[PDB]
Amino acid sequence: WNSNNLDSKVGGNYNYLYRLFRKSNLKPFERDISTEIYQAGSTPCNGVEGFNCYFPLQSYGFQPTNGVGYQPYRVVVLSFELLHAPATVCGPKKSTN
Amino acid sequence: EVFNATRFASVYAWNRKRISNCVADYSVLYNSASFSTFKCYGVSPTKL
């Protein structure tokens, strides 16, 4: 869903970043919270960024004065599996007889 | 000749060179170990 007053701040947005240049591809069902610097061939910096070092965690820039394509969108993904346990809205059904 | 020449031009009238109907490798331009600063925006210097 689109958020017009929840994440749309006047002074930009710096708490949300996205990986763009790192070579390590995030496989499904995994997580990586490492904040490193992209290495381009020689001079591996990974924290001492400089000559031939790029910032992969680019900023979004959420502002309420931008267009519909630049507004923040709060995204929630719901994964699961089946044939293991029921839920509530499944159906109210106890032992009948 | 664009890099190694006898003299260069100014900033108000600089040299304009177009690379057409040719092919080159950007691997030798990176391991020269002779450049002071190297910035390459828009694409990675090792994946272009």
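Residues 436-532, in that order, are what chain A shows, numbered as in Swiss-Prot.
If you check the header, you will see the structure was determined by electron microscopy, 4.8 Å.
Placed from the backbone N, Cα and C atoms, the Cβ positions cover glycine too.
One entry in Swiss-Prot concerns the natural variant A:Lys444 to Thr. Its note says: In strain: Omicron/BQ.1.1. Here the residue is the original one, while Swiss-Prot reports the natural variant A:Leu452 to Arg with the comment In strain: Delta/B.1.617.2, Epsilon/B.1.427/B.1.429, Kappa/B.1.617.1, Lambda/C.37, 19B/501Y, Omicron/BA.4, Omicron/BA.5, Omicron/BQ.1.1; Contributes to cellular immunity evasion and increases infectivity. Quoting Swiss-Prot on the mutagenesis of A:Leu452 to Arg: Increased resistance to neutralizing antibodies. Decreases HLA binding to NF9 epitope. Increased binding affinity to human ACE2. Where Swiss-Prot documents A:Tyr453 to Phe as a natural variant, the accompanying text is: In strain: B.1.1.298. What Swiss-Prot notes for the natural variant A:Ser477 to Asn is this: In strain: 20A.EU2, Iota/B.1.526, Omicron/BA.1, Omicron/BA.2, Omicron/BA.2.12.1, Omicron/BA.2.75, Omicron/BA.4, Omicron/BA.5, Omicron/BQ.1.1, Omicron/XBB.1.5, Omicron/EG.5.1. As a natural variant entry, A:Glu484 to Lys appears in Swiss-Prot alongside the note: In strain: Beta/B.1.351, Eta/B.1.525, Theta/P.3, Iota/B.1.526, B.1.1.318, Gamma/P.1, Zeta/P.2 and Mu/B.1.621; May enhance affinity to human ACE2 receptor. Where Swiss-Prot documents A:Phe486 to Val as a natural variant, the accompanying text is: In strain: Omicron/BA.4, Omicron/BA.5, Omicron/BQ.1.1. While the structure shown retains the original residue, Swiss-Prot records the natural variant A:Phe490 to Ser with this note: In strain: Lambda/C.37, Omicron/BQ.1.1, Omicron/XBB.1.5, Omicron/EG.5.1. For the mutagenesis result A:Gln493 to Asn, the note given in Swiss-Prot is Reduced host ACE2-binding affinity in vitro. Under the heading of natural variants, Swiss-Prot lists A:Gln493 to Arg and annotates it as follows: In strain: Omicron/BA.1, Omicron/BA.2, Omicron/BA.2.12.1. Per Swiss-Prot, natural variant A:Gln498 to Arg is noted as: In strain: Omicron/BA.1, Omicron/BA.2, Omicron/BA.2.12.1, Omicron/BA.2.75, Omicron/BA.4, Omicron/BA.5, Omicron/BQ.1.1, Omicron/XBB.1.5, Omicron/EG.5.1. Record note (Swiss-Prot) on the mutagenesis of A:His519 to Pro: Increased resistance to human covalescent sera neutralization.
A:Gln493 (mutagenesis position) is 17 Å away from A:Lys444 (variant position) when you measure Cα to Cα. Residue density at A:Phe490 (variant position): 12 other Cβ atoms are found within 10 A of its Cβ, drawing on all protein chains shown.
The closest partner of A:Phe490 (variant position) among the recorded positions, by CA position, is A:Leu452; the full candidate set was A:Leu452, A:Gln498, A:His519.
Ranking the variant positions A:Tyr453, A:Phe486 by other CB atoms within 10 A of the CB puts A:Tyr453 at the bottom. Rounded to a whole number, the C-alpha distance linking A:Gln493 (mutagenesis position) with A:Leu452 (variant position) is 6 angstrom. Proximity to chain B (CB-CB distance below 8 Å) holds for none of the recorded positions A:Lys444, A:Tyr453, A:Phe490, A:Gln498, A:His519.
According to its DSSP assignment, A:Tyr453 (variant position) is in a strand.
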